[PDB]
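J.: Got a structure for you, questions after.
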Amino acid sequence: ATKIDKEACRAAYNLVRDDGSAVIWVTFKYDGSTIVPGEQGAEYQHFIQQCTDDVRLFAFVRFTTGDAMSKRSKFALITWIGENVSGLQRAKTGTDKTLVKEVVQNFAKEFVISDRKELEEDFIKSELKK
């Protein structure tokens, strides 16, 4: 019965893939049985603040590496599941990720994270490197 507002979520997705946009991260959260857009932001540290132990969420984030003429972007699909989320909802999130991917079609790598330490900007970058 999980549903998704494709239109709304696709707009958030595209907002991030747009270079002429200041928004580098957007989230997708459950509003009852429907996945809808959650918060968005231009500063990555504010994304980490949305990832608490009590919640779960999907996120599409633009990371930037290089500089000047070598500056380039790499997008990541991140599924965040707080340690307090139940085992059953934890499993459900894994299944529903398929629905999210119907919108988040392009990304360099996808992650399933429960430890904020693994959200540290430099860690994610080293991962995207691989």
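By the numbers in Swiss-Prot, the shown part of chain A spans 2-131.
Just so you know, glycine gets a Cβ as well, placed from its N, Cα and C.
Among the features that Swiss-Prot reports, domain 'ADF-H' is placed at 2-130, with the record citing sequence analysis. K75 to A appears in Swiss-Prot as a mutagenesis experiment; the accompanying note says: Abolishes actin-binding activity. Looking at Swiss-Prot, you'll find the mutagenesis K130 to A noted as follows: No effect on 5LO-binding activity. One entry in Swiss-Prot concerns the mutagenesis experiment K131 to R. Its note says: No effect on 5LO-binding activity. Experimental mutagenesis is annotated in Swiss-Prot for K131 to A, with the remark: Abolishes 5LO-binding activity. In Swiss-Prot, a mutagenesis experiment is listed as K131 to E, annotated with the note Abolishes 5LO-binding activity.
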J.: Which one of these mutagenesis positions, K75, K130, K131, has the sparsest Cβ neighbourhood, judged by other Cβ atoms within 10 angstroms?
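T.: Selected from the mutagenesis positions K75, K130, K131 on minimum Cβ neighbours within 10 Å: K131.
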J.: If one measures from the C-alpha of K130 (mutagenesis position) to the C-alpha of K75 (mutagenesis position), what distance in angstrom results, rounded to a whole number?
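T.: On Cα coordinates alone, these residues lie 9 Å apart.
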J.: Roughly how many Å lie between the Cα atoms of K131 (mutagenesis position) and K75 (mutagenesis position), rounded to a whole value?
T.: 12
J.: I'd like the per-state residue tally for the domain 'ADF-H' (2-130) from DSSP, helix first, then strand, then coil.
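T.: So the domain 'ADF-H' (2-130) is made up of 48 helix, 42 strand, 39 coil.
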